[PDB]
Amino acid sequence: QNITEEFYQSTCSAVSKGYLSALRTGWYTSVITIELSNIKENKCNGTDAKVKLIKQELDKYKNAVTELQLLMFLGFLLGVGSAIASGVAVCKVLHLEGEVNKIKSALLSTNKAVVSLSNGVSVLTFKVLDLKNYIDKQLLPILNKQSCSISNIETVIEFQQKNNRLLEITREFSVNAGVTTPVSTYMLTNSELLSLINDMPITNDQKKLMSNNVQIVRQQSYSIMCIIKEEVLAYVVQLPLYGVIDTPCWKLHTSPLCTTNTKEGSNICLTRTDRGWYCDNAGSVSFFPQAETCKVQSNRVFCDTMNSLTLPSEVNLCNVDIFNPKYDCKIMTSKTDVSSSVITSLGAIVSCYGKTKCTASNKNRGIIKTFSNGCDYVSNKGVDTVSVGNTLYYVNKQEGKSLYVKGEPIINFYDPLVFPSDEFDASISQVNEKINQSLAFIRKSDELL
Amino acid sequence: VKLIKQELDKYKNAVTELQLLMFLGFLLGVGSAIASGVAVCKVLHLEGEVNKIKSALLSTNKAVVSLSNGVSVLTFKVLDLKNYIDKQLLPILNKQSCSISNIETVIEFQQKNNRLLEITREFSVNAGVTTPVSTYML
Amino acid sequence: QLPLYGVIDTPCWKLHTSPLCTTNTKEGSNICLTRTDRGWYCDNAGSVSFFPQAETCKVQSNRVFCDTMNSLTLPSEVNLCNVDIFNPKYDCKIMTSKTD
Amino acid sequence: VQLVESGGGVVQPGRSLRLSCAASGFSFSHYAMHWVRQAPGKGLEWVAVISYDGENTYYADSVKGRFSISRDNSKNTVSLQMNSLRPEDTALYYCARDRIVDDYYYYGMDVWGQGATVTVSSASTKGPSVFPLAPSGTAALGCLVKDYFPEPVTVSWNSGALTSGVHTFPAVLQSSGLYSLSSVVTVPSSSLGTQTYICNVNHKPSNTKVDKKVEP
Amino acid sequence: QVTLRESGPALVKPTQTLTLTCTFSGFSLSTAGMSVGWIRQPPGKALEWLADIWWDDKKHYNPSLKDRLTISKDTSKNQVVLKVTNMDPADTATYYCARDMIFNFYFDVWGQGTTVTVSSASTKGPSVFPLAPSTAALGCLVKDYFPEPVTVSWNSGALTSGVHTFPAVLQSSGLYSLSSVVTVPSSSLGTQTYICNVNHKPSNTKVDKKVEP
Amino acid sequence: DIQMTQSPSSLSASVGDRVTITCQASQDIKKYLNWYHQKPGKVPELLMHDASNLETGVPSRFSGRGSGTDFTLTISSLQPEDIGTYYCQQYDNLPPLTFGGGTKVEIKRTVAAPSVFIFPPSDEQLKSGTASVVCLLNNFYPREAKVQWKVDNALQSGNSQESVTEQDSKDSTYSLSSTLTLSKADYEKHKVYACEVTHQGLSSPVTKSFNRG
Amino acid sequence: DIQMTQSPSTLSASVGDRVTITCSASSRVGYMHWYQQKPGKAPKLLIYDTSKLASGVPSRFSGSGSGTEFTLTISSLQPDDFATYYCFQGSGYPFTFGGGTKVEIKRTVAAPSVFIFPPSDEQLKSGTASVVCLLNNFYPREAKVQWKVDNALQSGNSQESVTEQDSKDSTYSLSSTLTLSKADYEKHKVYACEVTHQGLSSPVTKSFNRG
C-alpha cells in the first residue's frame, strides 16, 4: 500500500512510482588475512589408519597452499569501466617489501586493526582464522620424526573442520582465476561481514541498509586473491558503498505500439526505447538501461552507477507528454507487427496485433477478458495469468493501485509511406525531420512540375 | 561436546542467515519467470497458514493442502531435524554431566545437519532464489 | 517451481543461417545478404513457436527443450522461407550489408 | 478464526440501523467480506459484498440503494448500514468471510459469524411468561413459553449441562399476533425428585431473563 | 524473551562518580550485530541518549555530557557498565538501559529502570504544618524533608475521596516539600475531626496531626 | 440475475441411505457452485466448491456432481448429523451471488410410533385466567399424525395449535406438540382432558388423559 | 547533532477522534521511530522503520513520512492510549528524542475552586511563614497564579505543584506555596492570590489580612 503504478495508453508504457533508490556510487576495500603455518616435514613411517588420515589431511592442507603459490533496447551508450580496478589497485600495493610485515605486525595481538600502507590509504584489516597456532603448536611437533602415534580421534575431526574453510577458499579462487563474485560465506562469514560493515565510514543508515540486505551486498562485492608472502594468506574483499539512499525511484515498462488497420502488412509500428530504471540522485536522473543490473527487495532498488547515464530531470516529461519541446524523447520505429506481452510490477502490458489470441485469465474463473488488437493494460488484482498466442505469462501478485491513463495511441497521427520505419535509437524530433525532409521532397517535387 | 556445540552453532548460524533474508530476439518481450513461484510465497505469509500445512504434515510426509487463496499445493517434509535434535541430540547434550559417550553422535549430526547447511548456503548466495534446483535442494 | 511441458512430440527443426555475398573480383564494392530468422522452430498449436536465441534451447538427441516465454508464435507459412524466398504468402525476414 | 457481530435489535420501519463486525485470527485485509441474512424459519439470502481493499462493492437487488457496506482494515472491522427498513427486512444477519484472498471475483464463504438479530416492526416489544409442564422408565417434562413478540427466544436446560433428549419446538403465531412455544425434555424417571430441572428462557428484545424450576 | 535490568545507588553526592550496572538475559552481547545503550529522562523532561557499545567494542558518547562518560562491557556476566564523573543535581533522573541491533538502529527492549538522586542533603525529619479552614477545603503541609518518597493518608485511610496529595516539589534548600488537601462538607466542621498522618519511612517518622479551625 | 432452484424442498430417507438433492440454475454457470450444510440452530458450513471439491475436514460421504445448469449433491451414507437445510449458490462472474431456496433433508428410522405424554395446566398459569393443556408426541416417524383433543369426551376444534420440530440429529425422529388453550372459566367447567393420537406406528390410536384435581 | 521538534506538545482527544502527531527534524533522515511511555514506567517502542508496526502494537496505530517530516496517526483514540509520545532517530550520532507529545481527552471544562491558607501558628513559631493557594478540580491544565503582598507582585519567592489527572472526573488541581521568612511575613498586612483560567470570565482573587 506503498507502491503505485500508472499506465499510459497514449504511449503504450507504464511507470511504477512507489520505489526507493539504492545506488552503489563507490567502492570500499578491506584486507582479510589468514596466518598460515609452513611445514617441513611430517615424517611418520608405518601406515596406521590414524596416522594415514592426519597425513592425508595435512597433504590436503599443503596442496591448497601450493595451488595458491601457483596462482601468482539502448545500453550501448554506457561506455566501459573496470569493476575490480579499485580492488586490483589494493592488491598491487601489497606486493611491496615488508608491507606484509607491517600488516602482519599490527594483527598479532588483535584480530582487527587499521594500518596505513605506504600508498597512504588507511584500510580495515581482518585475521579471521589462525590455523597456524593450531598446526605449529599442536600438530607439527608430534609428527617429527620417525615415530608418530596419534590417539583420540576427535583431533583429526577438529583439524579437518578447521582446515575445511581454507580448502573452500582455495577451491573457489581456483575456479575464478582469483576474483570471485558474489563473495561466499567461506571467503567471509556473516559475523566477520557485519563486523566489517560497522567500521566502514558510512551513515548509520547506510550500515543499516547493508545489514538487512547482506545477501545483496555479497552479489555486488568482489574477493580478490593477492599474495601469500611471509606466513600469511591475504586477499582483499571489495564492498559496495551506497552514497545514494531514500531518493524516489521509478521503473519504466514499454512495448511495441502499432496501428491496427485491417490490411495484412502495410502497418506501422512504434516502440519507446528508453525502458529501464530511473532514479533521482543529484538533481539529475541516473538511468539504468539494462535492468538486469538492478536488484529489487520491495521498497529498495539496488543498482550500480557504472552501467548508467546521468540524464536531466526533464526526462519525466516523456511519460506525460511525449511531444514536449523541452526534451526529445528516445524511440524506435518498425514495420514489424509482432504480438508480445510485458509483465509490469503491478500488472501486464499486452501488445496484441494481427489474428493473435491475446487473453487474460483468473486461476478460478478462467478466461475473463479477450483483448481487441492494441496496447492495453490490466491490473494484477483481478487477473492471475496472461496468454499471448502459445506463450503463457504469469502476473506479479504484489499490492498496489494502478491507474489507466486514457489517450489516443500516438501512432495514429501519421500517414503511412511518409513514415520512417527503420529507426533503432532515433527520437521524436529526429523522426519529424525525416518526415519533414520527405514532406519537403514530396511537396517541393510537384510544385516545380 | 565442543564439536557438537560448534556444529550446533553452525546449525544456529544457518538458521540466523535465513531469518536475515526476510540476430532478432529483441521482439520477444519480457515476462516474469518466477511470477508463478513468487505468487505462492506471498500467500504463505498469512496468519496460521503455516500451521495449516504443519498440521497435515505431522503424520505423513506428503499431503495436498488447500491454502486460503484456494490453490491446492503438494507438500513435502523431506528433512526432520527437529525430531533428530529433540530426540537424539538434546537429551544427550543435557546430561547434567557433559559426558557424551561415543563420537558417532557428532558424525550423525554433522551428516544430517550438512544438507540444511548447503541449502542455507545456496540461498545465501542467491538472495533466496536458486536455479537450477540442486540435489541438496531436492 | 517446476516446468510443466504442455507441448511434447511435435516435429521440430533448427534453422542455421550464414552470410551470402557476391564474389566479384573487386576489393569492396560487394553486396552481402543474410537470413535473420535463425533459431529453433517447433509445431505446437497449428502454429510455430520460434526461439530466436537458440542458446535458450537444450538438446537431448530426439528431444528439444525450449521455454515458451522467450518465443514468438508464428503462422505455418514460415516453412515457405526455406523453399521459396520470393513467395507472395510470407514476407521472409532478412538483413543486408556491404561487409564482405 | 473468529467473527463477532453486533448492533442488532429493534428499529421502527422507515428508520435506520448500523451493524458492525469485529474480526480476529486471520489476515483480515486480504479477504473479501460478505453479508448474508436469514429470516426465522426461512432460507439464506445473499445481501452484499465488499472487496478485500474496499474498492468494489455489490449488493442484493432487494436492498440496493438502501444498504451500504464499508470496512476499516486498520481496525479489522466490517459494517453494514441499513436505511429505511421494512418489516420484510426482519432477519438474522450473518457476517461472513470470502474463501479466497485478494481477488475481485467473489466466491463462497468458509467462515461465518454467529449473527445479529434485527427486527423492523410497529408492534410493541413484550417479554414472555414461563410456565412449567409438570411430570406425572422414562418421563417427559418441560416448559411452556407463552405470549411473546418478536422472535426469537432461547431455551436451555441446566445452564447448558443438559442437552440430551431436549426438544425445543418452533414458535407458533397466535391469533393475538404474539408468539409462543414449549420446551420439553425426557429424562430417566428415577431422576425425578432428586435431580433439579430448571428451564432457562431468554428473550433478548424485552430484556427478560427468567429461570424457572420444574417439579412433579 | 530479552529482559534487562538496571542497578545503581539511588542517591549520590554531587561531584562524585556515578556507576551503573545493566544486566540482561535472552541474548548474548557477544553475538554479531548486538548492542546495549544508555538513555536518561530527567523529571518532566524528554528522553536523552547517553551512550552505547557494540560486540566489536565500538563506543560512542553524547557530546553534551562529554567528556564525563565511560562505557564498558563484560559478555561473561551479561552486563554493561557506564560511568559518569562530576555529577550535578541537573543529572538527577531515571535512567534506562536497552538493547540495540545493527540491523535496526532503535531500542526494542527496555529495562524497568533505576533512578538516581543527586544532592548533598540526605536523612531528615519533616515538619507537618496543618492548613486550617476558615464546600470547604483543608490540608496538611509537609515542609523540609529528604528523600522521596513520603506519603499521606487521612483518618488512617477512612477519608479518601475529595483528597489530592500533591507531587512533591523541591526547594532551593535542597529539601523536598509537599501539601495535600481534602475538600469536605462545610457543615461537618467542628464535629467531624480531620486527621492527616504522614509516613516518612526513610527517616522513620510517622507524624499524626489534628486539623482544626 | 441468475436463478437457483433446489429440489426437493424436503425429502425422507433412512440412516445409511444414499441421498441425492438437485440444484438447477437459470443459466450456464459452469462449475461455479458451492454447497452448504446448516444444522438446526447452527451457522452454515461450506461443504464444497467448484461443484465437487470438498473442503478439508468434510466427511467423505459427501460428493457433488454436475455442470452447466444441472447439479447434484450426493450423500452415500446418510448420517444422523446430516439434518437441516442444504443450500446451493452460484458465483459465476458478477454478483449478486445467489442461494437456492434450500433443501431440507430428513432421516427415516423405519416407521416409528410416537410416545405420548399429557401435561395439565400449571397452578401459576390458572391464576392468569388461562389454562394451557399440552400434548406431546415424542420421537416418531413418519411426520404424519392426526392429533385430536377431547374435553369431557367431546372433540374440539378451532381452539388448538401445533408445533413440530425439524428432524433430530441423533435418532432420526420428529416431535410434535399440540396445545389446547381455554379461558380459566371454560377449563374448570369440565373434568377430563385427553389427546388422541393416530399414527402408522400404532395398530390403534393411543389416548393419554387426566382429570382435574 | 540533529535536533527534534514535535507537535502538538500537548494534545487531548475524545475516544474515537483521529489523532495526528507531527515530527520535525533539522536534518534529513532515513527513518523515524516512535515510542510510547506511561508515567514512571519504562518507555515502549510503538512504530519502527517510519511506518512498520512493532509486536504487541495495535493496527490502530500507523506511520508515514519522509525527509524531515514524519507523522504518527492514531485512527481512533482509545483510553489505553493515554501517554507521552516521543519521536526518535538513530540515523546519525548523537541520538535524539522528540520534544515530546502528551495526550489526554478533548474536550472537558472545569472552573477552579479557589482557597487560601495563611501560615499555621506552629510554623510561625519556627521562623518561617508559608502561605498556600489552592485551585481545585479544574481543566484545562493551563492556569496562572499571581501572588500579591500589600498589592505588589511577588517574583521568585513562590513554588507551584499541580495534581495528577484524576481517573474519575479528569480534572487537575494545583498548589502554590509562597515562602517567606517570619520577619518578612509580619512586615506586611494583606496577602492576595489572583487566579487566571479559561473557565474564568474575570480574574478571581482570594485574600486575607494578617492576623
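All chain A residue numbers match Swiss-Prot; in order, they span 26-97, 137-513.
Header says: X-ray crystallography, 5.5 Å.
Yeah, the Cβs are placed from backbone N, Cα and C, and that goes for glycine too.
The note that Swiss-Prot attaches to the published mutagenesis A:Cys37 to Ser is: Impairs translation or folding of the F protein. Following the DSSP three-state reduction, the secondary structure of A:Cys37 (mutagenesis position) is coil. Using a 10 Å radius centred on the Cβ of A:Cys37 (mutagenesis position) and all shown protein chains, the other Cβ atoms total 27.
Taking the Cβ of A:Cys69 (mutagenesis position) as reference, residues of its chain lying under 8 Å away and at least six apart in sequence are, in sequence order, A:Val76, A:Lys80, A:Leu207, A:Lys209, A:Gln210, A:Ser211, A:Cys212. In Swiss-Prot, a mutagenesis experiment is listed as A:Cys69 to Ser, annotated with the note Impairs translation or folding of the F protein.
The mutagenesis experiment A:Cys212 to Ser is recorded by Swiss-Prot, whose note states: No effect on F1 and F2 structure and glycosylation. A 10 Å cutoff on Cβ-Cβ distances gives A:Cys212 (mutagenesis position) a total of 18 other Cβ atoms nearby, all chains included.
As a published mutagenesis entry, A:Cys313 to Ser appears in Swiss-Prot alongside the note: Impairs translation or folding of the F protein. In three-state terms derived from DSSP, A:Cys313 (mutagenesis position) belongs to an extended strand segment. Long-range C-beta contacts of A:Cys313 (mutagenesis position), restricted to its own chain and to partners at least six residues apart, with a cutoff below 8 Å, comprise A:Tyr44, A:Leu45, A:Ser46, A:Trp341, A:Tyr342, A:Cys343, A:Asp344, A:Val365.
Annotation of the published mutagenesis A:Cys382 to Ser in Swiss-Prot: No effect on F1 and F2 structure and glycosylation; the original residue is retained in the structure shown. For A:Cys382 (mutagenesis position), the same-chain residues that are 6 or more apart in sequence and have a Cβ closer than 8 Å to its Cβ are A:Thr36, A:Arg336, A:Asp338, A:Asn388, A:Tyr391, A:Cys393, A:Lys394. Reduced to three states, the DSSP call for A:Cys382 (mutagenesis position) is helix.
All chains included, 23 other C-beta atoms sit within 10 angstroms of the C-beta of A:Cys422 (mutagenesis position). A:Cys422 (mutagenesis position) carries a strand DSSP state (E or B). Under its mutagenesis entries, Swiss-Prot includes A:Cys422 to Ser with the note: No effect on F1 and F2 structure and glycosylation.
Following the DSSP three-state reduction, the secondary structure of A:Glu218 (variant position) is helix. Sequence-distant neighbours of A:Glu218 (variant position) (same chain, six or more apart, CB under 8 Å from its CB) are absent. In Swiss-Prot, a published natural variant is listed as A:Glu218 to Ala, annotated In strain: Cold-passage attenuated.
If you measure from the Cα atom of A:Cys37 (mutagenesis position) to that of A:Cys422 (mutagenesis position), you get 16 Å. Taking 8 Å as the upper bound (exclusive) on CB-CB distance to chain B, the recorded positions A:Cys37, A:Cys69, A:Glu218 give A:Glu218 in sequence order.
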